[PDB]
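In what follows, a structure is listed as structure tokens, so that the remarks can point back to it.
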Amino acid sequence: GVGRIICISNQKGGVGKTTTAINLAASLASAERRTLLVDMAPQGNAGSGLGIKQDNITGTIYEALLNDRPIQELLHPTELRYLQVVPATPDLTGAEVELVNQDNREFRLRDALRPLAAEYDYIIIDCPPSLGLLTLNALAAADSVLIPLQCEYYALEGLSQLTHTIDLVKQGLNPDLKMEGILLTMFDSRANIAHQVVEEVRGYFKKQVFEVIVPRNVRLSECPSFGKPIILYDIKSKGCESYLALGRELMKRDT
Amino acid sequence: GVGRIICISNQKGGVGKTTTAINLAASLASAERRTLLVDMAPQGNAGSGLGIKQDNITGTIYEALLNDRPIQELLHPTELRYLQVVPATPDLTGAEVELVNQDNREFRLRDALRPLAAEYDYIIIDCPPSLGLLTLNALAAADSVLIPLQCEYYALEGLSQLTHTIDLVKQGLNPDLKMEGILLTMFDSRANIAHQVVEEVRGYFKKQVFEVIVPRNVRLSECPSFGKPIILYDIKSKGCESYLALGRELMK
Ligand SMILES: Nc1ncnc2c1ncn2[C@@H]1O[C@H](COP(=O)(O)OP(=O)(O)OP(=O)(O)O)[C@@H](O)[C@H]1O
Ligand SMILES: Nc1ncnc2c1ncn2[C@@H]1O[C@H](COP(=O)(O)OP(=O)(O)OP(=O)(O)O)[C@@H](O)[C@H]1O
Ligand SMILES: [Mg+2]
Ligand SMILES: [Mg+2]
């Protein structure tokens with residue numbers, strides 16, 4: 001009766017982690033899958049893109065990671081009945097430093113999500129652009145990791161270090177961690193490197209790469225400024241189509 | 001004759017920090033200003049975009065942060081005589097954990113790097129998308145901070161947290177730290193919000209915002225795959241022109 005915990009990870013900055021976390025979560029919630037979106041990035045963009053931002057640590061994931069507060073007390077409503085959010089704080093930067101000298105440092109999120117595991121169908125964890133303790137808590141809590149891979153050079157160059165870190169995680173912190181898949185993002189057919197990224201990544205990772213590609217689409221960058229996922233901003237747009245298709249692929253794997 | 005140390009900082013991921021670091025540095029070096037580019041990001045994109053990439057720690061800034069190695073030993077040549085690089089390692093991820101329990105952890109870069117201003121006109125530090133100990137080292141070492149601001153909503157939303165954190169560094173770690181300027185980047189003139197970001201940022205920060213705006217430009221995203229700054233890849237590109245103009249703006 002337990003749902004699936006998926007972390008959205010890539011230490012390269014600006015590759016579509018949060019756009020993916022928000023729009024995947026909203027797609028699932030629109031299909032009446034109970035979905036929780038947990039923002040583990042100090043920047044707090046997953047919460048902000050859904051109209052949620054907290055003035056201090058109260059009501060944020062920080063309280064569950066360091067202060068033993070039940071995550072049940074930290075659920076925030078959204079415009080979708082089946083989507084709740086646990087938001088971040090910039091104080092998560094300090095939390096990562098505080099956790100270095102604490103016990104069970106990598107399992108704070110894993111342990112905090114236990115009281116909810118069978119209350120949600122999906123728990124989506126948005127990661128910051130880093131491989132530090134916030135991202136490691138996400139990877140240690142997740143059943144699977146979904147890698148958004150921007151179709152540009154620096155993102156491609158960093159993929160090996162990300163998969164190496166996932167392999168290290170499977171050697172101890174979380175042996176059961178599975179690759180949900182690599183999602184090609186921010187694709188632009190006019191850029192010849194974009195085509196090379198698609199070919200190389202599909203060539204090597206094959207069925208670990210999602211069939212759907214997320215195109216560069218200005219509507220995806222507009223909707224967070226209105227605090228809306230793309231399905232509530234411009235449902236016709238190709239970007240919203242891409243994330244609905246991703247949602248359908250994941251829900252197939254749970255039928 | 002003492003050079004200027006400029007930190008390129010923005011905790012938002014993917015706003016043009018590295019593209020600015022590389023291409024500002026290469027513009028300055030092309031004008032025969034002695035320039036050193038230090039990569040403080042575990043991703044190591046600043047070095048990679050200039051043809052310098054490695055996984056191991058030897059020769060990287062790791063050794064100056066944790067092993068007391070002089071930065072003078074870590075200088076790597078580029079295709080520009082006046083541009084050297086001190087590269088990163090992915091093991092800076094582990095370094096940032098190790099720094100937590102190090103005496104004077106915030107000043108490791110300052111103590112090792114400030115002396116090199118006697119030998120360089122400009123020292124440019126590329127920061128990772130974070131406000132943790134690597135970025136704080138860069139801010140505590142610098143004379144000034146240059147903020148690249150992508151003309152999209154999340155980057156704008158992050159600006160007040162960034163300036164708040166820079167103020168906190170100024171008050172507690174580096175009282176002389178100055179604003180080099182805000183650089184509007186990745187600007188798409190056909191995007192309504194891009195114009196709104198420009199207008200809001202110029203309205204609040206006024207002349208602290210550079211006149212030059214870096215436009216979205218496909219060649220700027222291509223040249224790192226060849227290990228080349230845009231001045232050595234497509235000098236006929238408006239991306240190249242923007243960063244040459246930025247260099248002229250500073251050199252003034
Ligand atoms: N497919 C897309 N088309 C157009 N713009 C996009 C697309 N995906 C993301 N963006 C925009 O590009 C920027 C970077 O995306 P986003 O913030 O989701 O990346 P991220 O990996 O979460 O970044 P960070 O490393 O800061 O967490 C944002 O301003 C976002 O709105
Ligand atoms: N003006 C531009 N036009 C087009 N592409 C650009 C431009 N500036 C940067 N890019 C590309 O956008 C991506 C993000 O830029 P870049 O990596 O320089 O940002 P960053 O802030 O250094 O990222 P990170 O947070 O990961 O350090 C890269 O693939 C880069 O090549
Ligand atoms: Mg994000
Ligand atoms: Mg960078």
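Just so you know, the numbers here start at 1 and follow the chain as drawn.
Quick check of the header: X-ray crystallography, 1.6 Å.
Keep in mind that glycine also has a Cβ here, set from the backbone N, Cα and C atoms.
Per Swiss-Prot, the features are:
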| type | residues | note |
| --- | --- | --- |
| MUTAGEN | A:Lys12 to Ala (Swiss-Prot position 31) | Probably does not dimerize, no longer binds DNA in E.coli, still interacts with PadC |
| MUTAGEN | A:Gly13 to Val (Swiss-Prot position 32) | Probably does not dimerize, no longer binds DNA in E.coli, still interacts with PadC in M.xanthus |
| MUTAGEN | A:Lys17 to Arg (Swiss-Prot position 36) | Probably cannot hydrolyze ATP, remains dimeric, binds DNA in E.coli, forms multiple foci in M.xanthus |
| MUTAGEN | A:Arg190 to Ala (Swiss-Prot position 209) | No DNA-binding alone, in presence of PadC binds DNA in E.coli, still interacts with PadC in M.xanthus |
| MUTAGEN | A:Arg219 to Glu (Swiss-Prot position 238) | No DNA-binding alone, in presence of PadC binds DNA in E.coli |
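Here the features listed in Swiss-Prot are painted onto the structure.
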residue  : record               : Cβ neighbours (10 Å)
A:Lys12  : mutagenesis position : 26
A:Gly13  : mutagenesis position : 29
A:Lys17  : mutagenesis position : 30
A:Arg190 : mutagenesis position : 8
A:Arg219 : mutagenesis position : 14
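Taking 8 Å as the upper bound (exclusive) on CB-CB distance to chain B, the mutagenesis positions A:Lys12, A:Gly13, A:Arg190, A:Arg219 give A:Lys12, A:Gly13, A:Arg190 in sequence order.
Comparing A:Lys17 (mutagenesis position) with A:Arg190 (mutagenesis position), their Cα atoms are 23 Å apart once rounded. In this structure, the CA atom of A:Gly13 (mutagenesis position) is 20 Å away from the CA atom of A:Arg219 (mutagenesis position).
Taking CA atoms as the reference points, A:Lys12 (mutagenesis position) and A:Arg219 (mutagenesis position) are 22 Å apart. In the vicinity of ligand 3, defined as a Cβ distance under 6 Å, the following of the mutagenesis positions A:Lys12, A:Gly13, A:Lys17, A:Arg190, A:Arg219 are placed: A:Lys17.
For ligand 2, the nearby mutagenesis positions are A:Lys12, A:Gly13; that is, of A:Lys12, A:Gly13, A:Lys17, A:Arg190, A:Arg219, these have a C-beta under 6 Å from one of its atoms.
Ligand 1 lies under 6 Å from the Cβ of the following mutagenesis positions, listed in sequence order from A:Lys12, A:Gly13, A:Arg190, A:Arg219: A:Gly13.
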